[PDB]
Amino acid sequence: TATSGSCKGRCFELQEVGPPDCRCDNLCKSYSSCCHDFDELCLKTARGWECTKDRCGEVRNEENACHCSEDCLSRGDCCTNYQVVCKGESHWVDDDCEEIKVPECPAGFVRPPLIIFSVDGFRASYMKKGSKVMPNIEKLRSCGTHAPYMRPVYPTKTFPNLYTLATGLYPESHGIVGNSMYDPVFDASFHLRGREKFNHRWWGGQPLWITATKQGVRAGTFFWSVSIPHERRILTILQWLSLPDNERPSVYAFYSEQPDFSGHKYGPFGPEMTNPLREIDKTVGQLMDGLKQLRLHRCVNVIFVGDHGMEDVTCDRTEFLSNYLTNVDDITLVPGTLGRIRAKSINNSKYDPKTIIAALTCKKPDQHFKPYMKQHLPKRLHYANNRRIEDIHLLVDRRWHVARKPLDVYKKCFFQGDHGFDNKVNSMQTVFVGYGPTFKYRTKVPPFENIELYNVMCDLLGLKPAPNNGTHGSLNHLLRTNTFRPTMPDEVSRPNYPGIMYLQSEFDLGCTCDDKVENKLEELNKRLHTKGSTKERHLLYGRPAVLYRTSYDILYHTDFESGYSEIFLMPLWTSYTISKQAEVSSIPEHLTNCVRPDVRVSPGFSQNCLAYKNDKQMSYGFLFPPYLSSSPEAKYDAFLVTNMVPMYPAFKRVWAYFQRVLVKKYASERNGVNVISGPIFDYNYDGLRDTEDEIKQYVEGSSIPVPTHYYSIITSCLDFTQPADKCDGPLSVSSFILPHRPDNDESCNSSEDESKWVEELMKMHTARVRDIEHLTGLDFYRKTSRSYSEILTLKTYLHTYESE
Ligand SMILES: *[C@@H]1O[C@H](CO)[C@@H](O[C@@H]2O[C@H](CO)[C@@H](O[C@@H]3O[C@H](CO[C@H]4O[C@H](CO)[C@@H](O)[C@H](O[C@H]5O[C@H](CO)[C@@H](O)[C@H](O)[C@@H]5O[C@H]5O[C@H](CO)[C@@H](O)[C@H](O)[C@@H]5O)[C@@H]4O)[C@@H](O)[C@H](O[C@H]4O[C@H](CO)[C@@H](O)[C@H](O)[C@@H]4O[C@H]4O[C@H](CO)[C@@H](O)[C@H](O)[C@@H]4O)[C@@H]3O)[C@H](O)[C@H]2NC(C)=O)[C@H](O)[C@H]1NC(C)=O
Ligand SMILES: Cc1nnn(Cc2cc(C(F)(F)F)ccc2CCC(=O)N2CC3=C(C2)CN(C(=O)c2ncc(S(N)(=O)=O)cc2F)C3)n1
Ligand SMILES: [Ca+2]
Ligand SMILES: [Cl-]
Ligand code: NA
Ligand code: NA
C-alpha cells in the first residue's frame, strides 16, 4: 500500500479502491491501508460530540468533530444535539410517539431507508431488567414492533450470527460455522485475529448488501473498524443520508462491540454492566436526534437487533478432556462453550473417533458436556453439513466450558461471562425491535428465529431475497405494508386410492396373526371406515401434499389414515386424533407378534416379517399405536403390515413410551391432540429428504429402508377450552425429530424407567414443522380456516421447554 495519496474529500468513501492505492473507507484501518491523512481528516475529535450554548451560531472550524454553525444542516454535519441546544427543539425520546401510518420522507427519497443497529451480546432480558437506564431503546420497543426475544442460530457466537442475520442462512450453509475454523479442502484456518478472515472464499450465500447492490439498491458499508468510535459511526451514517439522491444509500448498518465486551469480563448482570447499557442507549438517542434534525425520523425504518445473549461462565466451571482421554495429545480441540474435536495429524491411522466418543460418554455423574457424532446432533441445530464442522462435537451445558488440558485455562481467572451454547438456552436469546413506517405500531409479536430477518429486510427494501432458510411470509405479521404474499407449493404426486385387490394367500411374508374371528350391521360400517368416514376426525388439516415425484397410496381406517409409500414400503405419514376422553388399552396376548397382510397393497410393495427375524439388530414398531385403538375390532387395523416400520429395540423403548403414555398425557393437558407421525431419512445429514439411492442401510436381506429419524407433529386448539377436533381459532403445535439409534448412549440415565429419561430426550429433539417438511418433502396444514401467513408462523414455531 503506497499511502502517499490523500483522503481530502474522500472520507468514508462507499466504493473501495484497489491496492496499492491508499484507502479512506470505514474498513481501511483493519487492512492497515489508510492514507497518511485519514486520522487528521476523517477521525476528527476536536471539541467533543455535543453542541453547547456558546458554540451555537459559531464560525465553521473544519477541525471540529461535529459542527454547531448555522450552515451545518445543509452540509449535513451538525452534532446530533444541535437543534436541541441551539434551536430549542426537544430530544426524540422526550416526544410522545405518534403512529407513522406512511413514510414522511424528504423529496427525492425513492423508498424508506433501512438502518440496522446491531448490538453484540445484547441478552433478551436486558429490555426489561435494564429498562430504567435505556429510555431511547425502550421508546423504540414500545412504540414500534417488538418480540420478547429473538432466537439466534447455533453456535451462539458473534460471526456465525451476524452473517446469518446478513444472509438468512444456517451457518452450515453460509460457511462461518464458528469464530474459529479449519477448512480441510483449502488447508486454511480462519480466526477472529489476522488476515485470512478477509478472504471471500470463507463467506458463502449472498448477504443483504450484495443483494441490494445487485438489484440497484445502494448500500452503506456494514463493517466498521474497531478503532472508529461509535459517535463517528453515527455521524458518518447521518452524513451519507444527506448525500444527493443518486449517491445516497438506502440500507445502512451500525455495530456495537458492547454489551458483549463488558459482559465477558463481568457476567451478564454484573453491576459494571449498567454503564455499557447507558452508552448504547445514548448512541441510539444520537441516531434518532440526528434523524429528526434531517426530518428522517418518520421516514426511516430502524431495526434494533442482537446477535446472541450472554451467560455466567467462570474458569472453575471447566471440564478438561485430560480427565477422560489418555491420548489427549493426538487430538485438536476447538474449545470453549462448545467443543469440536479432530485428529492432530491426519497421518495417525490409529486415531478412531468411536473410541474417543465412548471415552467421553457418561463417565462422570454430573458431566457438564455430551459428545455427539455431528449427524446425531439435534436436527433443530442444523449443524452438520459442512466440511468445516468436525465429525465429533461436544454440546456443553450452559454455564460451563470444555478445554483440552488445565494449562490452556491458566496459560492463555479473567472472564465471568460467555456464550456459544445451544440456541434454545434462555441466556443465549437476544433482541428484536422494528421501528418505522413499514413496521407496525405498538405491536408485540411472538418469538422468532434470526434466520427469518433476511427476507424481511429484503421486503423493507423492495428486494427479491436470494434463496435462504427463512420461510418467507412467516414474519409478515411484523409489517404494516410491503408484505410478501406467498402461495402454497403445488403438489407434485397425487395419491392412489386402492381398494381390496389381493387375497390373503398371495402373501408370503412369514408373518402370522391370531385373527381368524368372524353380520350386515358392522360389515357395511367397517367398509365405510376403509372408504374414509372418520377421515374428517383423523385428518383435521387436509392431507399433506407430497412435493416430489413418487408413488403412494392413501389408506383409510377407523382410527387413522396414512400415505403409504410403495418405494419406501412404509407410510410417509400417519395421521390420527386422540380426544381428551379416549382410553389407553393394552396389546392383547394373542396379538403380541401379529402382523397382517393389507389386502389393498401388493405383496411386492409390502414389508415381510422374515426380514425382521433374520435381522438380529432390527425389530419393528407401529406408527398408529395399537395402544390407542378405539375398539377391539379396530385394533386389528393397527397390526397391518402397512402400519409397520423398522425399529431398533433400544429405540422401541422410547417409541413405546411416547405412544403408550405421552400421547394420552398430551390429549389430557391440551384437550385432544392430532398426531401425524412418520419416518425420516437423512443419511447425508443435509436436513433434506433423501432420495432412494442415498439410503445407506436396509433391514437385512430386503428392500425395507431404515429411517435415521422418526417425527411427530402434535397439534391442538390454542384456545384449549375447545377440543382439537372442533377448533374455531388458531392452532397450537409442538413437534419432534427423534434420532433412530441402536443404543440409548445419549441418555445417561437410560438404564432407569422410561419416565425418568424419555421425555427429556424428546425435549432435546423438539423441532419446527418446517424442519420436518425439509426432511420429508411434505407440506402440512393445507386445509385450514386460517390465513397462510399465520400457518407459516405456526410452521416455524419451536417449543423450547425452557422456563419464562
Ligand atoms: C438452507 O438454504 C440454502 C440455500 O437455499 C440451501 O442450500 C442449497 O441447497 C441446494 C441443494 O442441496 C444446493 O444446490 C446445489 O448447488 C450446487 C452449486 O452450488 C454452488 O452455487 C450456489 C449458487 O450461487 C452457491 O450458493 C454454492 O455455495 C456453496 O458452496 C460454497 C463452497 O464451494 C460455499 O462458499 C457456500 O457456503 C455453499 O456451501 C454450502 O453448500 C454446499 C452445496 O452447494 C455444501 O456442500 C456445503 O457443505 C455448504 O453447506 C455453490 O458455489 C450444484 O452443483 C448442485 O447440483 C448437484 O446436485 C443435483 C441435484 O439436483 C444434481 O442433479 C446435479 O447433477 C449436481 O450433481 C453433480 O455434483 C455432485 C457432487 O459434486 C455429484 O455427485 C453428481 O454426480 C453431479 O456431478 C445443487 O444444485 C445449493 O447450492 C445450496 N446453497 C447454499 C448457499 O448452500 C439449504 O438446503 C437450506 N437448508 C435447509 C435445511 O433447508
Ligand atoms: C460477521 C459479520 N457478518 N456480517 N457482518 C456485517 C454486519 C451485519 C449486520 C447484520 F445484522 F445486518 F447482518 C450488522 C452489522 C454488521 C457489521 C459488523 C461489524 O462491523 N463488525 C462485526 C465485528 C466487528 C465489526 C469486530 N468484531 C469482533 O472483533 C468481535 N469478535 C468476537 C466477539 S465475541 N463476543 O463473539 O467473542 C465480539 C466482537 F466484537 C465482530 N459481520
Ligand atoms: Ca438428506
Ligand atoms: Cl467456535
Ligand atoms: Na430382529
Ligand atoms: Na444410556
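The residue numbers of chain A are those assigned by Swiss-Prot, with the residues present covering 52-463, 468-573, 576-591, 617-886 sequentially.
Positions of Cβ are set from backbone N, Cα and C atoms, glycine also.
Taken from Swiss-Prot, the feature domain 'SMB 1' applies to 54-97, supported by sequence analysis.
Quoted from Swiss-Prot, the note on mutagenesis experiment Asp171 to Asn is: Abolishes lysophospholipase D activity. Annotation note: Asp171 (mutagenesis position) sits in a strand segment as assigned by DSSP. Within the same chain, the residues at least 6 positions away from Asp171 (mutagenesis position) whose Cβ sits under 8 Å from its Cβ are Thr209, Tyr306, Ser307, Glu308, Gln309, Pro310, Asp311, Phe312, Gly357, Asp358, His359, listed in sequence order.
For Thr209 to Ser, Swiss-Prot lists a mutagenesis experiment annotated as follows: 15% of wild-type lysophospholipase D activity. The 10 Å shell around the Cβ of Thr209 (mutagenesis position) contains 22 further Cβ atoms across the protein chains shown.
For the mutagenesis of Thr209 to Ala, Swiss-Prot gives this note: Abolishes lysophospholipase D activity. The structure shown keeps the original residue. Under the DSSP three-state reduction, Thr209 (mutagenesis position) is assigned to helix.
Annotated active site, nucleophile per Swiss-Prot: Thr209, in sequence order, evidence recorded as experimental evidence.
The DSSP secondary structure for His474 (1-hexadecanoyl-sn-glycero-3-phosphate binding site) is coil. Residues annotated as 1-hexadecanoyl-sn-glycero-3-phosphate binding site in Swiss-Prot: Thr209, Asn230, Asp311, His474.
Residues annotated as 1-tetradecanoyl-sn-glycerol 3-phosphate binding site in Swiss-Prot, with similarity to another entry given as evidence: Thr209, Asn230, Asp311, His474.
For the mutagenesis experiment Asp311 to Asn, the note given by Swiss-Prot reads: Abolishes lysophospholipase D activity.
A helical conformation is recorded for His315 (mutagenesis position) in the three-state DSSP classification. Listed in sequence order, the residues of the same chain lying 6 or more apart from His315 (mutagenesis position) and placing their CB within less than 8 Å of its CB are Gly172, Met361, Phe470, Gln471, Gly472, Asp473. In Swiss-Prot, the entry for mutagenesis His315 to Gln states: 20% of wild-type lysophospholipase D activity. The structure shown retains the original residue.
Record note (Swiss-Prot) on the mutagenesis of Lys430 to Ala: Impaired secretion. No effect on lysophospholipase activity. For the recorded site, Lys430 (mutagenesis position), the DSSP three-state label reads helix.
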- Whole-Å Cα distance, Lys430 (mutagenesis position) to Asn230 (1-hexadecanoyl-sn-glycero-3-phosphate binding site), is 21
- Can you list which of these recorded positions (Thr209, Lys430, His474) have a Cβ closer than 6 Å to ligand 2? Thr209
- Remaining residues near the recorded 1-hexadecanoyl-sn-glycero-3-phosphate site, that is with C-beta within 8 Å of the centroid of the site residues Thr209, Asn230, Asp311, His474: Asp171, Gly172, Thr207, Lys208, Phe210, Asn212, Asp358, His359, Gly475
- Message: Need the DSSP three-state call for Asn230 (1-hexadecanoyl-sn-glycero-3-phosphate binding site) to compare against my parser.
- Response: coil
- So how many other Cβ atoms are close to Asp311 (mutagenesis position), meaning within 10 Å of its Cβ? 23
- Message: Suppose we draw a 10 Å sphere around the Cβ of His474 (1-hexadecanoyl-sn-glycero-3-phosphate binding site). How many other Cβ atoms does it contain, all chains included?
- Response: 30
